[PDB]
2 protein chains.
Amino acid sequence: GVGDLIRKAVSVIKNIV
Amino acid sequence: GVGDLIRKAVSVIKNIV
Ligand SMILES: [K+]
Ligand SMILES: [K+]
């Protein structure tokens, strides 16, 4: 769902650097 | 350079939802 999409997005952002 | 790509990626992520 959208909730998990945004949860995953935070994970991506935390690994992006 | 590379940093602008990472910054743009964060914007991209923020415009999915
Ligand atoms: K930028
Ligand atoms: K959005």
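Header entry for method reads X-ray crystallography, 1.5 Å.
For all residues, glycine too, the Cβ spot is worked out from N, Cα and C.
One mutagenesis experiment named in Swiss-Prot is A:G1 to L, and its note says Loss of amyloid fibril formation but no effect on membrane disruption activity against bacterial mimetic membranes (DMPC:DMPG). Displays a significant increase in amyloid fibril formation; when associated with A-7. Per Swiss-Prot, mutagenesis A:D4 to A is noted as: Decreased amyloid fibril formation. For A:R7 to K, Swiss-Prot lists a mutagenesis experiment annotated as follows: No effect on membrane disruption activity against bacterial mimetic membranes (DMPC:DMPG) or amyloid fibril formation. Here Swiss-Prot describes A:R7 to A as a published mutagenesis experiment; the accompanying note says: Loss of membrane disruption activity against bacterial mimetic membranes (DMPC:DMPG) and strong increase in amyloid fibril formation. Displays a significant increase in amyloid fibril formation; when associated with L-1.
Between the CA atoms of A:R7 (mutagenesis position) and A:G1 (mutagenesis position) there is a gap of 10 Å, rounded to the nearest whole number. In three-state terms derived from DSSP, A:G1 (mutagenesis position) belongs to neither a helical nor a strand segment and is classed as coil.
The secondary structure of A:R7 (mutagenesis position), as reduced to three states from DSSP, is helical. A:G1 (mutagenesis position): 6 other CB atoms within 10 A of its CB, across all protein chains.
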